[PDB]
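Chemist: Sharing a structure, written as structure tokens. Questions coming.
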Amino acid sequence: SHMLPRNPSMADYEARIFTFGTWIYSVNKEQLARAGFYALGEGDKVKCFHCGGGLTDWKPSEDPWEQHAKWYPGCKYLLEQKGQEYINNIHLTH
Ligand SMILES: CN[C@@H](C)C(=O)N[C@H](C(=O)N1CC[C@H](C)[C@H]1C(=O)Nc1ccccc1-c1ncccn1)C1CCCCC1
Ligand SMILES: [Zn+2]
């Protein structure tokens, strides 16, 4: 939940989109990169450059931002981009 990104080398959106150059999975690569994720090159495993949170086993029609907020609500990239209200809404039911 720190304000300092875990992986500065992947802070650049262009650095992240590059990792998806040959992405074959259903979840949209631009949406993934915009949501802070880069591909690890091992199945559909991705990692956020900021919070360091990893996610795998993406399902059809899943939204990168929603999943990001669900699993890593303390991510400060998410807070900076989407804002707290977005995070609040994802966690509304619990
Ligand atoms: C359906 N949408 C996807 C994006 C999603 O929610 N992925 C989750 C995920 O990647 N998680 C959950 C938190 C965890 C830090 C991360 C993860 O890396 N999980 C694992 C990765 C490799 C090996 C095991 C796990 C794992 N182990 C125990 C419980 C959950 N995941 C998780 C994958 C396994 C089945 C439950 C869901
Ligand atoms: Zn994050």
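Note that the numbers count up from 1, one per residue, in the order the chain is shown.
Header entry for method reads X-ray crystallography, 1.8 Å.
Using N, Cα and C of the backbone, Cβ positions are placed for all residues, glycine too.
Relevant sequence annotations retrieved from Swiss-Prot are reproduced here:
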BINDING   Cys48, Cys51, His68, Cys75  Zn(2+) binding site
MUTAGEN   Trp58 to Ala (Swiss-Prot position 310)  No effect on interaction with SEPTIN4 isoform ARTS
MUTAGEN   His91 to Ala (Swiss-Prot position 343)  No effect on interaction with SEPTIN4 isoform ARTS
Chemist: Rounded to an integer, what is the Cα-Cα distance in Å between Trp58 (mutagenesis position) and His68 (Zn(2+) binding site)?
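Modeler: Cα to Cα, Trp58 (mutagenesis position) and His68 (Zn(2+) binding site) are separated by 12 Å.
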Chemist: Work through the binding-site residues one by one (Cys48, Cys51, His68, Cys75) and name whichever has its CA nearest to the CA of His91 (mutagenesis position).
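Modeler: Its closest listed neighbour, by Cα, is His68.
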Chemist: Consider only the recorded positions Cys48, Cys51, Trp58, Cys75, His91: which of them have a Cβ under 6 Å from an atom of ligand 2? Write none if no residue does.
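Modeler: Only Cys48, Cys51, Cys75 meet the Cβ criterion.
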Chemist: Ligand 1: which of the recorded positions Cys48, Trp58, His91 have a Cβ closer than 6 angstroms to it?
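Modeler: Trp58, in sequence order.
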Chemist: Quick one: which residues besides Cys48, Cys51, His68, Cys75 have a Cβ within 8 Å of the Zn(2+) site's Cβ centroid, in sequence order?
Modeler: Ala35, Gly36, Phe37, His50, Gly52, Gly53, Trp71, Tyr72, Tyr77, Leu78
Chemist: Which residues, sitting 6 or more apart from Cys75 (Zn(2+) binding site) on the same chain, put a CB under 8 Å from its CB?
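Modeler: Within the chain, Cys75 (Zn(2+) binding site) has Cβ neighbours under 8 Å at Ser1, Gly36, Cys48, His50, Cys51, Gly53, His68, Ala69.
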Chemist: Which of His68, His91 (the recorded positions) has the most other Cβ atoms within 10 Å?
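Modeler: Of the recorded positions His68, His91, the most buried by Cβ count within 10 Å is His68.
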Chemist: With every protein chain in view, what's the tally of Cβ atoms within 10 Å of the Cβ of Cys48 (Zn(2+) binding site), excluding that atom itself?
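Modeler: Excluding its own Cβ, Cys48 (Zn(2+) binding site) sees 25 Cβ atoms within 10 Å.
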Chemist: Given the recorded positions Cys51, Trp58, which one has the fewest other C-beta atoms within 10 angstroms of its C-beta?
Modeler: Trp58
